[PDB]
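Read through the structure below, which is laid out as structure tokens, and then see the notes.
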2 protein chains.
Amino acid sequence: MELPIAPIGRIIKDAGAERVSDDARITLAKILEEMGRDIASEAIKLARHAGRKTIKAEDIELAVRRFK
Amino acid sequence: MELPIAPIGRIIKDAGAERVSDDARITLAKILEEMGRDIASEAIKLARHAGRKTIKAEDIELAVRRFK
Ligand SMILES: [Cl-]
Ligand SMILES: [Cl-]
Ligand SMILES: [Zn+2]
Ligand SMILES: [Zn+2]
């Protein structure tokens, strides 16, 4: 796992939760990590079809549209 | 912003990118943060319709299904 748990716990508290189980924080961190990886994988293929090696913000923005 | 950028950069490198612009890392961190907040907001309403104050892993798992 790359994402730290603490910041994910703050997101859920920030959205209005009174109490958050430790298992809720870990579940959302793993779901967002898996989303990040699938978006990143699609952004890499977009950059390669554009002839580039550098992943740019427009690749991320176009890749997220396949998941919406 | 709650999520740190560095770990998001590692996710994109881990998925296979050779080089990542700083703007790509920031864009994906903001998209995952916004997803985390919308999931968390829906999980809070599920827990309240179940009569609970504590957000649990099953609330997260049911809330992500509205976005798939
Ligand atoms: Cl998926
Ligand atoms: Cl949205
Ligand atoms: Zn996946
Ligand atoms: Zn939203």
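The way this entry was determined, per its header, is X-ray crystallography, 1.5 Å.
Placement of Cβ uses the backbone N, Cα and C atoms for every residue, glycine included.
According to Swiss-Prot, the mutagenesis experiment B:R10 to S carries this note: Loss of formation of nucleosome-like structures with DNA. Around the Cβ of B:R10 (mutagenesis position), the same chain contributes no residue under 8 angstroms that is 6 or more positions distant in sequence. A helical conformation is recorded for B:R10 (mutagenesis position) in the three-state DSSP classification.
Under its mutagenesis annotations, Swiss-Prot gives B:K13 to E, Q or T the following note: Loss of formation of nucleosome-like structures with DNA.
Record note (Swiss-Prot) on the mutagenesis of B:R19 to I, Q or S: Loss of formation of nucleosome-like structures with DNA. DSSP classifies B:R19 (mutagenesis position) as strand under the three-state reduction. Here the Cβ of B:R19 (mutagenesis position) has 13 other Cβ atoms within 10 Å, regardless of which shown protein chain they belong to.
For the published mutagenesis B:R52 to K, Swiss-Prot gives the following note: No effect on formation of nucleosome-like structures with DNA. Around B:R52 (mutagenesis position), a 10 Å sphere centred on its CB holds 14 further CB atoms from the protein chains shown.
Counting only same-chain residues at least 6 apart in sequence, those with a Cβ under 8 Å from the Cβ of B:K13 (mutagenesis position) are B:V20. Here the CA atom of B:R52 (mutagenesis position) lies 46 Å from the CA atom of B:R19 (mutagenesis position).
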